[PDB]
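Student: Handing you this structure, nothing more for now.
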Amino acid sequence: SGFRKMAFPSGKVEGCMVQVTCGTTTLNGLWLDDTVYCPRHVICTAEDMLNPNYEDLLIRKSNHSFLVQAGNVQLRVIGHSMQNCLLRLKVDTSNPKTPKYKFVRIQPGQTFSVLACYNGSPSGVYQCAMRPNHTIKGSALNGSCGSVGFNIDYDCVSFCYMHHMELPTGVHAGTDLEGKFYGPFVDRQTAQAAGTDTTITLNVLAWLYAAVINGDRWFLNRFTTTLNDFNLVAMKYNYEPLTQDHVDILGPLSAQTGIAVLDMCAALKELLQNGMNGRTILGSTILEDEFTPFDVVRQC
Amino acid sequence: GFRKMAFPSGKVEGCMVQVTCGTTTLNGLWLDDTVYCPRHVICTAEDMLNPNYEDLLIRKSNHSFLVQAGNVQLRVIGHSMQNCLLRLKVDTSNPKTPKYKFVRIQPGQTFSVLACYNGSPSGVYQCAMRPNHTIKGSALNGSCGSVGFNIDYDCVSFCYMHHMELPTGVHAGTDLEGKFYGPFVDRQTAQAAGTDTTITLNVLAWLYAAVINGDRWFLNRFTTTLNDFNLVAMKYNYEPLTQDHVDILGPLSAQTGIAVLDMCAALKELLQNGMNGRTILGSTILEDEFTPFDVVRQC
């Protein structure tokens, strides 16, 4: 493609990955300073996940009930507390590879990088968006419990995600770095359904501007639509409503190109009605919605 | 699986430097005491029309190149030229040098690229070497000197460095030896590129990936020959499937329980009739940037 969906360089996070073992269960952990962050469902067995009373089970454990390991180096755990759906493990050694960090809660439609980690060891990095239905798309390895989502601003890593659950159909449900879930999910193996997932209009529009800056112009027209007219057609083709709050955000990209939001909205309208019809936008034959206006400006 | 993910770039990030010569500044690969970069930095905008690298380099001293790692600027104490690359010896061995190898990959194979803007690592993505020996992208999707690599345990296998942006929007590069992929040359001119076919081998691997993940609505009871398949493939711009290709998918074929040639008859139908608006692994369009090796790695 002419526009690559780029993850952040995973270096500053690679050095923060460990494995957390409790009984037979083993998953990834985030080692920052003298604390290891991991999903709380680690203390549960395959049987315990059916209906887990965590406080009831966690009390049956002690510091030594936890195998934390950074590569070959073994970490002595000297305390444990529970914060929502996270396990907070206090360790005897502080992490010398700790980057300048922050904990954030991203909005649906916002993007980040996920470092998929296989039993403490990192395996790969990809870029994604928090879908409107509060889920992350994925597979067997895409989200291995404890694998984290992050943005890197200059030298500051802002952790926003942690994989916790895999839904029925390769859909991943997780938590922020406070243990608070994203959307209406819970950490227990029962029947969980995803909501009506929609296409993030704001990001698609940004991508069309990204398109324009790279010379691609064939989709642009003379017609000019109203905001209300657009939302009608948007909802028809399963697109997220465009709010007035959204058009303010496209301002910078609009200025950059001299193409008003609504005029670009009359272009998207025709693209929804008619499609590419043999043609391409930035190498793609489909309309990408995983590029936030921030990502575009940053990468252009 | 679903996501086209790249290898973690931590080991590679610490190998990136910038190299300034004259008015140009690009990305460079710092391994041990050497630095590798596109030899064309020494050229001006005009020089690139008909460059003479021998003549241009001869009146360049060691001072002409300015190499800095993050902030700490390296002193360049020697400059040779290997093919289309610049080999600048610096006064220091990279303290962050990983176990590494140089390799030259076949067209249709995959690797991670670390895009960089003047030494600073920007982003990371996964891509495949197109059959016409190119890589698609924008301006920042691989600013020159950016490196392509794979990771096998302790070792980093470097395979690509960006050199040229072509008219069409595609990119040409070399192996970390200095030899271009395809019929491309490091001078600013028109460049006849080969037809960009669809990687049959990769589409098939990706269809096996779907089966493994419980996505099998595109299977049929129909059959085909390798010969009958390619006449449909050639028509829809898919490059011919070879016996060699059929052998590589053997392991996947066992595992999945579906024979290679049947999976071709499964593909044959999807190429002819479209997808009816359905999804294979959440995708509406067939993917071809996943090798058989990639599929097995991510399961």
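Using the numbering of Swiss-Prot, the residues shown for chain A are 3241-3540, in order.
We read in the header that X-ray crystallography, 2.9 Å was used to get this structure.
Cβ atoms here come from the backbone N, Cα and C positions, even for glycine.
Marked as active site, for 3CL-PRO activity by Swiss-Prot: A:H3281, A:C3385. Here Swiss-Prot describes A:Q3429 to P as a natural variant; the accompanying note says: In strain: Isolate BJ02. What Swiss-Prot says about the natural variant A:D3488 to E is this: In strain: Isolate BJ04.
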Student: Report, in whole Å, the straight Cα-to-Cα distance of A:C3385 (active site, for 3CL-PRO activity) from A:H3281 (active site, for 3CL-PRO activity).
Tutor: 9
Student: Looking only at Cβ atoms, how many others are within 10 Å of the one on A:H3281 (active site, for 3CL-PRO activity)?
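Tutor: For A:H3281 (active site, for 3CL-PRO activity), the 10 Å Cβ neighbour count is 22.
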Student: Give me the non-local Cβ neighbours of A:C3385 (active site, for 3CL-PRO activity): same chain, 6+ apart in sequence, Cβ-Cβ under 8 Å, ordered along the sequence.
Tutor: A:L3267, A:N3268, A:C3278, A:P3279, A:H3281, A:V3282, A:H3403, A:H3404
Student: What's the number of neighbouring CB atoms sitting within 10 A of the CB on A:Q3429 (variant position)?
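Tutor: 17, counting other Cβ atoms within 10 Å of A:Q3429 (variant position).
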Student: Round to a whole number and give the Cα-to-Cα distance in Å for the pair A:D3488 (variant position) and A:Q3429 (variant position).
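Tutor: Per the Cα atoms, A:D3488 (variant position) and A:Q3429 (variant position) stand 42 Å apart.
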Student: Would you mind checking how many other C-beta atoms are within 10 angstroms of the C-beta on A:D3488 (variant position)?
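Tutor: Counting Cβ neighbours of A:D3488 (variant position) within 10 Å gives 11.
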Student: Per DSSP, to which secondary structure element type does A:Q3429 (variant position) belong, with helix, strand and coil as the options?
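Tutor: Its secondary structure by DSSP: coil.
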